[PDB]
Each structure stands twice: as structure tokens, then as C-alpha cells.
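Down below is the structure, laid out as C-alpha cells.
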Amino acid sequence: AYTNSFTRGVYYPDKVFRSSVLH
Amino acid sequence: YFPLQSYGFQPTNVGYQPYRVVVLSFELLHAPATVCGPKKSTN
């Protein structure tokens, strides 16, 4: 069987804080 | 080729001697530090 993942499985790429930004 | 070989390390041998090696690998990261050079923290 299968299912759609949608937008699941994103993770923080590095241990740096960033805010109000597109990376 | 065959899976392993043995060194003929004999006391009479100079590049044919056994050399010990240590590689120190440094984990520079955005994680918290835990291995640090001796340097006193100020206020």
C-alpha cells in the first residue's frame, strides 16, 4: 500500500537560528 | 586479491619501520562546544 506525503519530512538543515527570512 | 595481509615489522628495519598515527578530527559545528583550548572565561 501507499499514501501521499503532502509537505511532510522537512527538517532544520543546520543548528543556526534564523528568523523573518527565506533560506 | 585476498582479504588481509600482515606487516613484517622487525627491529632491524627506516620507512620500513612501524609508524604509529593519530588523526585528530575536529567537529566544528553550530552545536554547543565541549572540547576547548584552556582560556579563562571573563565576566
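Swiss-Prot numbering applies to chain B: residues 489-501, 503-532, in that order.
Each residue, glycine too, has its Cβ placed from N, Cα and C.
According to Swiss-Prot, the features are:
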| type | residues | note |
| --- | --- | --- |
| MUTAGEN | B:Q493 to Y | Reduced host ACE2-binding affinity in vitro |
| MUTAGEN | B:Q493 to N | Reduced host ACE2-binding affinity in vitro |
| MUTAGEN | B:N501 to T | Reduced host ACE2-binding affinity in vitro |
| MUTAGEN | B:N501 to Y | Increased binding affinity to human ACE2 |
| MUTAGEN | B:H519 to P | Increased resistance to human covalescent sera neutralization |
| VARIANT | B:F490 to S | In strain: Lambda/C.37, Omicron/BQ.1.1, Omicron/XBB.1.5, Omicron/EG.5.1 |
| VARIANT | B:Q493 to R | In strain: Omicron/BA.1, Omicron/BA.2, Omicron/BA.2.12.1 |
| VARIANT | B:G496 to S | In strain: Omicron/BA.1 |
| VARIANT | B:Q498 to R | In strain: Omicron/BA.1, Omicron/BA.2, Omicron/BA.2.12.1, Omicron/BA.2.75, Omicron/BA.4, Omicron/BA.5, Omicron/BQ.1.1, Omicron/XBB.1.5, Omicron/EG.5.1 |
| VARIANT | B:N501 to T | In strain: 19B/501T |
| VARIANT | B:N501 to Y | In strain: Alpha/B.1.1.7, Beta/B.1.351, Gamma/P.1, Theta/P.3, Mu/B.1.621, 19B/501Y, Omicron/BA.1, Omicron/BA.2, Omicron/BA.2.12.1, Omicron/BA.2.75, Omicron/BA.4, Omicron/BA.5, Omicron/BQ.1.1, Omicron/XBB.1.5, Omicron/EG.5.1; May enhance affinity to human ACE2 receptor |
| VARIANT | B:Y505 to H | In strain: Omicron/BA.1, Omicron/BA.2, Omicron/BA.2.12.1, Omicron/BA.2.75, Omicron/BA.4, Omicron/BA.5, Omicron/BQ.1.1, Omicron/XBB.1.5, Omicron/EG.5.1 |
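Annotated features taken from Swiss-Prot, shown on the structure.
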residue : record               : DSSP (3 states)
B:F490  : variant position     : coil
B:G496  : variant position     : coil
B:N501  : mutagenesis position : coil
B:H519  : mutagenesis position : coil
Whole-number Å value for how far B:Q493 (mutagenesis position) lies from B:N501 (mutagenesis position) (Cα to Cα): 19
Subset of recorded positions B:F490, B:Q493, B:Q498, B:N501, B:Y505, B:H519 within reach of chain A (CB-CB under 8 A): B:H519
Cβ atoms near B:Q498 (variant position) (within 10 Å, other residues, all chains): 9
Cβ-Cβ neighbours of B:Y505 (variant position) (radius 10 Å): 10
Rounded distance in angstrom between the Cα atoms of B:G496 (variant position) and B:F490 (variant position): 17
B:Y505 (variant position) to B:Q498 (variant position) - Cα separation in whole Å: 9
B:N501 (mutagenesis position) CB neighbourhood, other CB atoms within 10 A: 10
